[PDB]
Amino acid sequence: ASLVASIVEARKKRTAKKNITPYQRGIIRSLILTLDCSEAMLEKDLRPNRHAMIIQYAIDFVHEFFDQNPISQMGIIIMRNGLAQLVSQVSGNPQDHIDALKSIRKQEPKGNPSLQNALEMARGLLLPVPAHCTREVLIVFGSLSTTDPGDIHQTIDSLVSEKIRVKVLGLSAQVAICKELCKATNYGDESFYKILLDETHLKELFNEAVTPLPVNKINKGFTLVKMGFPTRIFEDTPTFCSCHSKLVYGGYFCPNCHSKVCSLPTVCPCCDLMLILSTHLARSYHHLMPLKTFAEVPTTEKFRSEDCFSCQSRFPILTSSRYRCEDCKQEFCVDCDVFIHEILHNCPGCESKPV
Amino acid sequence: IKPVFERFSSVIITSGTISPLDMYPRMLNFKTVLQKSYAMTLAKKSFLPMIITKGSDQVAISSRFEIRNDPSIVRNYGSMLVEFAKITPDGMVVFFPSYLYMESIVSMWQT
Amino acid sequence: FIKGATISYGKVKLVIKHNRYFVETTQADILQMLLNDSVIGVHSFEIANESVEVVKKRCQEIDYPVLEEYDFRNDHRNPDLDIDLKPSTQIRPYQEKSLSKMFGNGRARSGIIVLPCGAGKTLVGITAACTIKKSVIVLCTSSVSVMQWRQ
Ligand SMILES: [Zn+2]
Ligand SMILES: [Zn+2]
Ligand SMILES: [Zn+2]
Ligand SMILES: [Zn+2]
């Protein structure tokens, strides 16, 4: 009954994932990572520490976000001891955020939360943010209480006016205030306020949270952006960079002012334009067109092939692990189907199928 | 309620946690043509009742009017109070049989 | 080895009828095997009460072991010492198991318990006395330790 339970749990997961839709999602993103050094995360119920796995899993999320969404920029606000602090603003450089993260790892967490203060300076940080740059904040919380210098509802309405969507990730259980926050922040949706159950589910929550979010019609931002690629030149001399003014062997040229910069994806510092490459924009085409799930055929029918169409391994008999792409009508094994849906972004069976 | 009975035929009686039913036609000289009870056909249980007869120290607990001022059992009770105070997300209520006894225990607790 | 480790349990029983060791048996069936041994001197008889210590060894080689499992509640003659404890004391589960060792039947099985130092062995003995509830005395070859366990 183990395979039957696995099949019915996969059916529940498939019922959750039936809504495969090509929604327009948040691409030009601006993120704020609200963190807390409070005394609640000192508890050794988590091994070695709540703050410990917060540190490593935050580093992992930084890497995953800079990979999956390179063109976006993310900031870090730290809560500690009655007043929140800023350690990393929004940047295309993950190195600064990583150095701040390991500085927080070196230091000790202690304090008590002021979520109104955190939200207020987060509002100040997202204040000079362009309209196409979507404003989103991630929230972690290890407690059940927060004192604040003033009322929170004016802040709530003001941030709703600032057109923001926010996910909140609590530690213990659901809190009505945070539920209301995600509700009003996310147009009545309360799927944005989720609580973990263990570290595996926690990491799964991170892996979900790296992904972009679909956007609505009513908050329409249909416009154009003035983009331009730089030209990398492998130069023969140590040369000054525009930003840090240090001598570099080679690098890029600005498409307009011909200045050089250390890294991509970054804006120009001089004529002030976003300079990316084709990798950054190609990174989300699998968002732009998704990959619909593959038809797991039953063992009752006769099959076109009894071995895998892709990895070329023989199919088993009690259950039929022959998973057929509807866009290609070729059955594949569970291993290849899971790997293609998690990594790959084209069906070789559909490459075989002529159109 | 007797003039209510002889004044109105369609006298219909309901409540939430009236269990059992039989002593109410005893305490009130009446009868019903029919009476039963209803329990919900809920999907999964979301109210969680359990009976605690002992603290984490495994000490028997009671609120009798004689042993109400027993400081060891008081300390056990406040250990429970501490442990729900650490974990309460939104709201939590405690009742006692007698308000004087509440004021006594809360007075010495604050003390 | 286990099969040969089968004894005449419940078959020999010494009772102290007010400082008088009456060595009963549960049946006259035990008496026929016992009379084969002649070191000595339902059915009891005269034994030198100091010689009981040696004839317990003797019955260990002749494999009919006596048991000591006190029916204090059925011994109404000895005055009970009904003394309890406070609820603030906490018995650890190994102490609870130790209390279950001589109380598999509720009759006070006599034996040996050795525990590590500082394990509240005094408290375990106090609990054992408070559940035995009869006249009882405490012995130890010292003075300062004895008065401090009195304390
Ligand atoms: Zn530079
Ligand atoms: Zn430029
Ligand atoms: Zn395969
Ligand atoms: Zn296909």
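In chain C, numbers come from Swiss-Prot; the residues present are 212-252, 313-422, in order.
Method of determination (from the header): electron microscopy, 4.1 Å.
Each Cβ is built from the backbone N, Cα and C atoms, and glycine gets one as well.
In sequence order, C:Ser369, C:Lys392, C:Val395 make up the list of same-chain residues 6 or more apart from C:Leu386 (ATP binding site) whose Cβ falls under 8 Å from its Cβ. Summarising the annotation, Swiss-Prot assigns ATP binding site to C:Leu386, C:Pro387, C:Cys388, C:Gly389, C:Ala390, C:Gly391, C:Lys392, C:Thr393.
The local packing around C:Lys392 (mutagenesis position), expressed as other Cβ atoms within 10 Å of its Cβ over all shown chains, amounts to 16. According to Swiss-Prot, the mutagenesis experiment C:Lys392 to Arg carries this note: Lethal in vivo. Defective in translation in vitro.
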Mapped DSSP class for C:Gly391 (ATP binding site), helix or strand or coil:
coil
Whose Cβ lies within 8 Å of the mean position of the Cβ atoms of C:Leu386, C:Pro387, C:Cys388, C:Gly389, C:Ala390, C:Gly391, C:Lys392, C:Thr393, the ATP site, other than those residues?
C:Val395
Cβ contacts of C:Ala390 (ATP binding site) (under 8 Å, same chain, 6 or more positions away):
C:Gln366
Radius 10 Å, atoms counted are CB only; among the binding-site residues C:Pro387, C:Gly389, C:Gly391, which position scores highest?
C:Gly391
Residues near C:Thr393 (ATP binding site) in space but at least six apart in sequence (CB under 8 A):
C:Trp420
